[PDB]
There are 2 protein chains.
Amino acid sequence: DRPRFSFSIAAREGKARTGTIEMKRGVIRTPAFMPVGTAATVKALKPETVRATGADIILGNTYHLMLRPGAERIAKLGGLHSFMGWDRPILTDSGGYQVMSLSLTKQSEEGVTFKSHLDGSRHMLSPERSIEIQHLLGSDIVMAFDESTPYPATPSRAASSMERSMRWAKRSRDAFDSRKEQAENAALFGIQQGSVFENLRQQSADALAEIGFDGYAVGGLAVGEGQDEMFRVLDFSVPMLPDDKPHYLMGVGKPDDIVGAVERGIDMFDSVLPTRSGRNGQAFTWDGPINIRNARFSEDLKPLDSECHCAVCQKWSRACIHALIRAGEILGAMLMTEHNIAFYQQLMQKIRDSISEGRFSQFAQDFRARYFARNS
Amino acid sequence: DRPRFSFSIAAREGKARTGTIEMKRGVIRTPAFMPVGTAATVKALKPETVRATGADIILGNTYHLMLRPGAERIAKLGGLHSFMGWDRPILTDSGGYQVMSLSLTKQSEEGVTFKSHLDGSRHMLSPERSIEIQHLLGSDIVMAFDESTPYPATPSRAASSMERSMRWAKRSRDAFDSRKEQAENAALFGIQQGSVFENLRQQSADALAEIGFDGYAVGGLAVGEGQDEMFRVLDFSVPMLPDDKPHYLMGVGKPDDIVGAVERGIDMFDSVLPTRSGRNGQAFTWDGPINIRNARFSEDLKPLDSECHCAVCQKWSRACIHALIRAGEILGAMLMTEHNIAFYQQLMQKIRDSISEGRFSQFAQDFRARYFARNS
Ligand SMILES: [Zn+2]
Ligand SMILES: [Zn+2]
């Protein structure tokens, strides 16, 4: 029998860690990359294809799921795992970020009321409502509901949102604990806030550790600050969180962002980049991203990446993917997307192996030299 | 205003002719190749794609259409042109060949009763019933109903089927003439029979010319006799038919069959070969057919054929079509099929142009030397 949630660290190198999260629906290898999940339709990669890229867990966007088809409908269909055809762990976000970035009728300490950008209907989110919707979705890792502060934020607005987020973190904790079916079978992560300000980040860390969570996310980054500033904030923010629990950097990111974040102690990542790039004709490679529409690929018989061992690179040449993309054939975008997600998983595997072997610092330096030289 | 049916010969070279058939729905350039038509679904090439290969007319199989979805249903949907999304001329066969080769309850001078190889239901064909079904389909060129004699045939069975076919030809003529809507707007072809026997072929020709048709088909070939014997029979059979009317060789054939048949006076052809080959990974080229699954094409950046100007060859390499076919992707079979039909139309255009210029005899010799050398 596997446990509800058990994080184990197998090896360390400086701030970097590798290990596993054991949950009832499966084992997650860390550092982990979560692809953003979709309904199982003909428009998206099949779930068996996503699993075969190496993904151990996928992410569901609560905001989009509550607009279409709705959380009650997903519960009636058997839950998010049945809906997505994915029987391994699923992490759901709280919905709060998309409320700021996509939807907004009322805002107060109680919660938020907002209008669907689809059909204008009114919806409500709060710590209690978010946790309940994530219960209806049946997700394995639940994110606490917080308040996002746009970039850039004044020190006053950053302090105010961080303090509200910590009161909302306690409310998410109590809501999660109130449902025995959820509390016995899922896990709950809290989210550190405080923008670029060290004292606010420390205030937030202390409040979260006092409440107590299964994992801790670093929020408020990857919203336009640039990598240098993001790394500077990670430098002091990650050591503030409890060492024996997973650290999750939400919405990051490009491959070099991930490598540097793992160097700073992050264990978990999610990003739409591999899928967005795949649909726009961009492939990630060890030599940097390439635009497959470029004429120089029209006669290039090599795979997208010379070392990738994804199913696409064992079979398909740059020239043929170039031909499919230039013709507008959906197969072209599917192959690009599969390779990009698999490339991210291969990046995580090399990170994990190099930490295990105590050579991650060298891997990161070798990785950057080659990725930025762009000898593709 | 275009006429019901006007065949005009623009140029001759020996027995070969080139010209046009003008009909109400369009002009047919001769010698002509008719691809075998299908319902407009996602499984088959779109009708606009078939037209863009150069096809002026397509063939409908009466036997298959009367089994599914049935001729009355096709009439209710607006006729075969609406059903196939094809607004240019359509030739329909009589159904009689598929009765022998695919279905058979009763046979007599009256007609035939047979069982659907699909659902076992009973159907009836006769000169009168065939012409009526082809009227319900709304086709532009109607084939007379005859009796096929299997290969090889004894002289006695060949004489008996030929004589019945000529009595059935008269009955088809009278049935076609009995419907003003059909007789004013469509054309009727009779079919010469007589197997390999010169005296029976002459008997058949005389009977058909006495009845009088808009066009004359040479039946009973391409059923296993081999090309040498087929050419030998064409040598004496085609001159027996009226010179100022089109000559149609049913079910032929391979590119070299077509060239040699045009040398012997044939104006019209149909064959499932380009489509069957396309779905089985075989492409026709000026250097003979190629099997695109062969490993030697996996890195071959040239198009299927070096001189073909079809839409596929302007864009797609052998290597990429090889990759699609080996992966089982329907796009691969579609591209092969489009190229094969377009290659046949380009063969007909080169035949027409070379006859016009009085160099067809040399084209045929050059064609055979290169096609059979197979330097692909
Ligand atoms: Zn790959
Ligand atoms: Zn071609």
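Heads up, chain A uses Swiss-Prot numbers, so what you see runs 10-112, 114-386.
The way this entry was determined, per its header, is X-ray crystallography, 1.9 Å.
Quick reminder: no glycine exception, Cβ is built from N, Cα and C everywhere.
There are 27 other Cβ atoms within 10 Å of the Cβ belonging to A:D102 (substrate binding site). The substrate binding site feature in Swiss-Prot is assigned to A:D102, A:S103, A:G104, A:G105, A:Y106, A:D156, A:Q203, A:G230.
Feature annotation from Swiss-Prot assigns active site, proton acceptor to A:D102.
Annotation of the mutagenesis experiment A:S103 to A in Swiss-Prot: Strongly reduces activity. Of all Cβ atoms in the protein chains displayed, 26 besides its own lie within 10 Å of the Cβ of A:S103 (mutagenesis position).
Listed in sequence order, A:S103, A:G105, A:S171, A:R174, A:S175, A:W178, A:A179, A:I201, A:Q203, A:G229 are the same-chain residues at least 6 apart in sequence whose CB falls under 8 Å from the CB of A:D156 (mutagenesis position). A:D156 (mutagenesis position) falls within neither a helix nor a strand when secondary structure is assigned with DSSP, and so counts as coil. According to Swiss-Prot, the mutagenesis experiment A:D156 to A carries this note: Abolishes catalytic activity.
Swiss-Prot lists A:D280 to N among its mutagenesis entries, and the accompanying note reads: Abolishes catalytic activity. In sequence order, A:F42, A:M43, A:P44, A:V45, A:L68, A:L100, A:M260, A:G261, A:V262 are the residues near A:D280 (mutagenesis position), counting only same-chain partners six or more apart with C-beta under 8 A.
Annotation comment: Swiss-Prot describes A:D280 as active site, nucleophile.
Under the heading Zn(2+) binding site, Swiss-Prot lists A:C318, A:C320, A:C323, A:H349. Long-range Cβ contacts of A:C323 (Zn(2+) binding site) within its own chain (separation 6+, distance under 8 Å): A:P313, A:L314, A:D315, A:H349.
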Have a look around A:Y106 (substrate binding site) and count the other CB atoms within 10 A of its CB, chains all included.
21
Based on DSSP, name the secondary structure state of A:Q203 (substrate binding site): helix, strand or coil.
coil
List only the single closest residue to A:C318 (Zn(2+) binding site), chosen from the binding-site residues A:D102, A:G104, A:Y106, A:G230 by CA-CA distance.
A:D102
At a 10 A cut-off on CB-CB distances, which of the binding-site residues A:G104, A:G105, A:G230 has the highest count?
A:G230
Can you tell me how many other Cβ atoms are located within 10 Å of the Cβ belonging to A:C318 (Zn(2+) binding site)?
20
About how far apart, in whole Å, are the alpha carbons (Cα) of A:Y106 (substrate binding site) and A:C320 (Zn(2+) binding site)?
32
Can you grab the distance from A:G230 (substrate binding site) over to A:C320 (Zn(2+) binding site)? Cα atoms, rounded to a whole Å.
33
Rounded to a whole angstrom, what is the largest C-alpha distance between any two of the residues A:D102, A:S103, A:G104, A:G105, A:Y106, A:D156, A:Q203, A:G230 that the record assigns to substrate?
16
Using CB under 6 Å from any atom of ligand 1, narrow the recorded positions A:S103, A:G104, A:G230, A:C323, A:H349 to the ones that qualify.
A:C323, A:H349
Among the binding-site residues A:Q203, A:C320, A:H349, whose Cβ has the fewest other Cβ atoms within 10 Å?
A:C320
